[PDB]
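Q: I have a structure I would like to understand better, so I am pasting it below and will then ask my questions one at a time.
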Amino acid sequence: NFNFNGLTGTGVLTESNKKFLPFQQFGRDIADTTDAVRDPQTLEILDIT
Amino acid sequence: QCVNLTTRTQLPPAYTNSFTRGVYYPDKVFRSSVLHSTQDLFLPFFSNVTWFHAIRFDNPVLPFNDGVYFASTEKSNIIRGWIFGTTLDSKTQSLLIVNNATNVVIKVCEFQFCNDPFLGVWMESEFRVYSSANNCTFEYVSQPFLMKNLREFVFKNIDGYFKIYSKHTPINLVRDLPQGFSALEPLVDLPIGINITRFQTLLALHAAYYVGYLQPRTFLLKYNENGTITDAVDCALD
Ligand SMILES: *[C@@H]1O[C@H](CO)[C@@H](O)[C@H](O)[C@H]1NC(C)=O
């Protein structure tokens, strides 16, 4: 389960290969479902499968 | 410590200014190759953006219609700030936003502002802007936005929350805002807790600036393959 500084849901965690611009903390796919997230404290991108 | 110039330059509060594709990122969400429809306050494209001459300092208190955009083009960073609130005459609180000591400093309080406020310049001083303040609500400090370079900002106040987004590029044309796509990055987010219906500009004295207004319209933001915005449409402008 997740609660990343308010972002919640469920999934399997693996490292992401999606880069975020300084403007964004979280990303979404086609149909707007959250996939990749930036860790609230660590500047790395994590994928929620 | 005010200079007592009270220049009171008298020019109409209007200007033809070509302006297009000036948006801010509405969220912190990254989308690849997605056209995003967002309903928020943005400056309508080709809307009235008033250009004010300055030191003879043209700086009337102007209406804040939902929110505003500001921009200026000066190498020395002579314009140092903005003042926002219902009256700006010490009867209500206002938001004093300044740029000095290579940082951005914001204070929300009831300030005894001078009719033609200047930052002192050496030692710098805020007392040439206002003599005192009381009944204070909030303070905020952030990184400088400095880099003739153009500094474009959007100022919003939603239910007591104040936001600034900005973009900085070199500019050759200073008679009009530059054209082309520009998306602004968030700089501040404050619980100021006040009514902004009016605003005024703060200038350092040894200066001209643009100001527009926002409307609650749908914008189509065209996102690129890696989440940046490359274009924009102002819904029902024409
Ligand atoms: C702004 O309004 C004034 C009215 O005095 C007009 O002359 C000017 O063309 C307008 N500018 C734009 C960009 O609409």
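We're sticking with Swiss-Prot numbering for chain B, so the shown stretch reads 14-68, 78-143, 152-177, 187-245, 263-294, in order.
Technique stated in the header: electron microscopy, 6.4 Å.
Heads up, the Cβ atoms here are built off N, Cα and C, so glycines get one too.
In case it's useful when we look at the structure, here is the feature table from Swiss-Prot:
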- B:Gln52 to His: In strain: Omicron/EG.5.1 (VARIANT)
- B:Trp152 to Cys: In strain: Epsilon/B.1.427/B.1.429; when coupled with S13I induces resistance to NTD antibodies by changing disulfid bond in positions 15-136 to 136-152 (VARIANT)
- B:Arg190 to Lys: Partial loss of biliverdin affinity (MUTAGEN)
- B:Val213 to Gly: In strain: Omicron/BA.2, Omicron/BA.2.12.1, Omicron/BA.2.75, Omicron/BA.4, Omicron/BA.5, Omicron/BQ.1.1 (VARIANT)
- B:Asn234 to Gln: Increased resistance to neutralizing antibodies (MUTAGEN)
Q: Could you tell me the C-alpha distance between B:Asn234 (mutagenesis position) and B:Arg190 (mutagenesis position) in angstrom, no decimals?
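A: Between the alpha carbons of B:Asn234 (mutagenesis position) and B:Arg190 (mutagenesis position) there are 25 Å.
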Q: Please work out which residue of B:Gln52, B:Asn234 has the most C-beta neighbours within 10 angstroms of its C-beta, and give that one of the recorded positions.
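A: Max Cβ neighbours within 10 Å, all protein chains included: B:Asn234.
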Q: Near B:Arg190 (mutagenesis position), how many other Cβ atoms are within 10 Å of its Cβ?
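A: Neighbour count, Cβ to Cβ under the 10 Å cut-off: 21.
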Q: Quick check: of the recorded positions listed here (B:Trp152, B:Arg190, B:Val213), which one has the Cα closest to that of B:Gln52 (variant position)?
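A: Minimum Cα distance from B:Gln52 (variant position) across B:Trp152, B:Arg190, B:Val213 lands on B:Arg190.
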Q: Given B:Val213 (variant position) and B:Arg190 (mutagenesis position), what distance in Å do their CA atoms have, once rounded to a whole number?
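A: It is 11 Å, counting Cα to Cα.
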Q: Return only the integer: C-alpha distance in Å from B:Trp152 (variant position) to B:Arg190 (mutagenesis position).
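A: B:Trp152 (variant position) to B:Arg190 (mutagenesis position), Cα-Cα distance: 25 Å.
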Q: Near B:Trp152 (variant position), how many other Cβ atoms are within 10 Å of its Cβ?
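A: Other Cβ atoms found within 10 Å: 5.
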Q: What does DSSP call B:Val213 (variant position) in the simple three-state scheme?
A: coil
